[PDB]
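Novice: Following this message is one structure expressed as structure tokens.
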Amino acid sequence: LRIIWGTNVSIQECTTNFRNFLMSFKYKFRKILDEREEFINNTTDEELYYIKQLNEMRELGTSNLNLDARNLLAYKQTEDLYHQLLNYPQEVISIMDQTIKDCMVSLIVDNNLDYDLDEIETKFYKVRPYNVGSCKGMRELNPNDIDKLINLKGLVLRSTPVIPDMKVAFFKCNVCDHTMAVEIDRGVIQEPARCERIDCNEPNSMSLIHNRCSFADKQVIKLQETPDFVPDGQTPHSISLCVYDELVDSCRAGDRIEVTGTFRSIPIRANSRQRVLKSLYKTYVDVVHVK
Amino acid sequence: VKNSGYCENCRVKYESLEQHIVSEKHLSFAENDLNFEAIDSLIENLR
Amino acid sequence: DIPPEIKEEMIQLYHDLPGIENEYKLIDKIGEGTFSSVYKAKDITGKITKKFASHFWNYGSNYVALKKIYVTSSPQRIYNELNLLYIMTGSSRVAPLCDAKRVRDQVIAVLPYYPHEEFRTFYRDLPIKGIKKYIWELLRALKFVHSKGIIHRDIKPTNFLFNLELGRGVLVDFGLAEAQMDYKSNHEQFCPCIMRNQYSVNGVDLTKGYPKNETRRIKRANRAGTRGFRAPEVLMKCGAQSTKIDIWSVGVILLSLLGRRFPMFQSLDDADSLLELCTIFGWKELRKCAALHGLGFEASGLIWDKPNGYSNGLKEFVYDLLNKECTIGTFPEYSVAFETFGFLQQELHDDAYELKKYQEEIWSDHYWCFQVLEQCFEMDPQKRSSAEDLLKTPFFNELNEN
Amino acid sequence: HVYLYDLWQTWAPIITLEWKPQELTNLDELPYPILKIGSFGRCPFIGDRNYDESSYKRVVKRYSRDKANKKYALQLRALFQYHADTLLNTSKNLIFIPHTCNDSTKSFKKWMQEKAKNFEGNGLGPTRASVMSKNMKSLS
Ligand SMILES: Nc1ncnc2c1ncn2[C@@H]1O[C@H](COP(=O)(O)OP(=O)(O)OP(O)(O)=S)[C@@H](O)[C@H]1O
Ligand SMILES: [Mg+2]
Ligand SMILES: [Zn+2]
Ligand SMILES: [Zn+2]
Ligand SMILES: [Zn+2]
């Protein structure tokens, strides 16, 4: 039971379905799906595809699994998981990362391999779904497509320098030099209004130490749409993509790339002085995969 | 269809025994005699 | 006479195995299990009945038990069970492997049929001497298994099959039986618990609370076994496990008979079973047990009915398990539990002279029975007695007829 | 609370149970096993829940079950009375140790004292990783 509020996603069922897909998928499934059954060769299309990929990632030390979304359509149990991933990329991708970690731990333990489990457990594994449904361009997306996994295709024009995105805020006491380390939560950091030390309770003693905080890489990339379908009378469009923490500087200007990411919308403050947002939201893409 | 549980052979969880044993991976595992090798020593070691 | 739904199962076993139409005629299904369904069968042609005649119990006509191992079991686990059944043959208390047959994913283990009574039927009525015969046979089987040097993790009343009228039994299940490996490839190295090779401050305590988002892997130690018979060393994740734990599983059954309660421990979780062991013994005993395997125990704010409860001993425990029983009236008039109840009314203070010296017989028997019961129920793995020493204890002074 | 950890702090804590005070109410069901005794072979931790062994409706069951279960226990008694080894069974017939605690038979005779015409799944599981990500915990 216990599905997530606002989504069809259930953690237990989605985890079970994705694990079954990972343990029991062969590329002959997709070859059957694409009506290409006469290209099916028994040698490489009959091996578990993602088991081999997991083994290669374990041997190479990498952390990112490139999941072809259309593969989920080939498997029967994940026919719904495809729609769940497209509709709710955040929850489903988090569950997929957890499932990848469980799958690799199971591969090491169940087969009784020599590989150390300490560095596997402490490693953060990520999933990169790319081949999601390619249609609707970028301008045909409605507000109902916000926070959905979309696929754009275009040309890289420009890329801003590496922007530091604070993940942990490091405060320091102006009196007793005691420091707490606040964690960011949905883009908001709770600044302490009192030193947590029981010895001194000075109200505004705490000051943020900018250079001792924890930062992560963020980059904004200017992309020109080259959609498969172009409605009459429109001119080429430019969008802003956001790459995070490993995809920074992976795209250079002039590159023709197919990018899969979350279609997001953010309210833009009208002025830098007051806190007032504009009722017309600004749309962008959180990049999760670049091809 | 109350039979549900894990399968150490296929490493997949099933909701139904009569559909897991007829699934692709389980049939492929069963047809492969290399998996059932150490037991093959015993069948004729006793006989 | 056979219920209809089992006919499909047996015709499935006929169909799934093309070559079993002869050489085996299935009569019934003796017993089912989580990992297998065992089937009562007659032997069409007499290899394993004409052979293995020493192993068969000559109680009525002799039949054969074929263990149809469930399909979901891994090939290595099936091989493990079959191989360990193979290495230990020639013993009358092991139910050794007469035959085996593999077709595709189905494996049948053909072992001698041993007529047995389920524990839950005769546990309440067993006299103290019958409990003694039970424990003697169990300890003989465990002694052979431990001499062979493997841990039969799942020791439980169901996995020990005992015929009362012949009065002996056999240990049958081994699917979960782990094999011990050497201590080195006097409590300095066997149990600081160093195994997994992971044995090789300021501002943080890690004793008053646990981290909110933990970045450490939990210990991975074997937990195979059965609810309510897991030893303390297997309840707190401990590598370097030894045969000693099976000895603990001997006591619980010995505790089941004395008290007339079969489900001794509910054991819903490992923590739940560990807290169940806190109620009979005490928080301090469990913490001092944990301090041996390198682990720390901590519990507070809990309304335990007796702090350090049942300290007089497990004697007082069975006496309360019998008190509620002897006040409400749950025992029959032809009960055997009243002897134990009147003997604990001795141990706790709270012609016809076969009456008097059978009185002395059953009282000496009970007095030594609780001694073996507490040797089995010990927190320390090393200072716990082994099968040999447990069998040499003076409670079992009926081995002279050998 | 109950908290079992590794003093070396090398492994993750095995037991971390933390119950709020309102969860400690309703002593009929605790989140932890407080010792209970029970009767008729009950698991000590399990109580007589929705079971009143003092109810005659129950009593006419247990004594009567004991009447049909009488001589199986008599056979077993006579077979395991004198010698632990059963190879010397064949040989006044039955001896008993006297008692004074009331019984199922004594209870039923009491209920005729008091009521009758007078006043008063599969077994295996997948191998899951131990470390839970922050996002997965937030989704809970
Ligand atoms: N030789 C035998 N003769 C008679 N019954 C047997 C024999 N071997 C096993 N059984 C029965 O088999 C049933 C359970 O199968 P087991 O051999 O214990 O293996 P299992 O299926 O792994 O059981 P669990 O799950 O560990 S209790 C019990 O009820 C036993 O009585
Ligand atoms: Mg078993
Ligand atoms: Zn301060
Ligand atoms: Zn399978
Ligand atoms: Zn230990």
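All residue numbers given for chain B refer to Swiss-Prot; the residues shown span 655-701 in order.
Here the Cβ of each residue, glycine as well, is placed from N, Cα and C on the backbone.
So Swiss-Prot has the following annotated:
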BINDING   B:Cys661, B:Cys664, B:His674, B:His680  Zn(2+) binding site
MUTAGEN   B:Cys661 to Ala  In DBF4-AAHH; weakens interaction with ARS1 origin DNA and MCM2, but not other known ligands; when associated with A-664
MUTAGEN   B:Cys664 to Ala  In DBF4-AAHH; weakens interaction with ARS1 origin DNA and MCM2, but not other known ligands; when associated with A-661
MUTAGEN   B:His674 to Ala  In DBF4-CCAA; weakens interaction with ARS1 origin DNA and MCM2, but not other known ligands; when associated with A-680
MUTAGEN   B:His680 to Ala  Weakens interaction with ARS1 origin DNA and MCM2, but not other known ligands. In DBF4-CCAA; weakens interaction with ARS1 origin DNA and MCM2, but not other known ligands; when associated with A-674
MUTAGEN   B:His680 to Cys  Weakens interaction with ARS1 origin DNA and MCM2, but not other known ligands
Novice: Would you count the other CB atoms within 10 A of the CB of B:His680 (mutagenesis position), including those on all shown protein chains?
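Specialist: I count 21 other Cβ atoms within 10 Å of it.
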Novice: Are there mutagenesis positions in B:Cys661, B:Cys664, B:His674, B:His680 whose CB lies under 8 Å from a CB of chain A, and which ones?
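Specialist: Among the mutagenesis positions B:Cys661, B:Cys664, B:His674, B:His680, the ones whose Cβ sits under 8 Å from a Cβ of chain A are B:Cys664.
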Novice: Compute the C-alpha separation of B:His674 (mutagenesis position) from B:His680 (mutagenesis position), stating it in Å without decimals.
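Specialist: About 7 Å separates the two Cα atoms.
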Novice: Just name the most isolated of the mutagenesis positions B:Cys661, B:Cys664, going by other Cβ atoms within 10 Å of its Cβ.
Specialist: B:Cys664
Novice: Whole-number Å only: compute the distance from the Cα of B:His680 (mutagenesis position) to the Cα of B:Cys664 (mutagenesis position).
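Specialist: Between the Cα atoms of B:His680 (mutagenesis position) and B:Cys664 (mutagenesis position), the distance comes to 6 Å.
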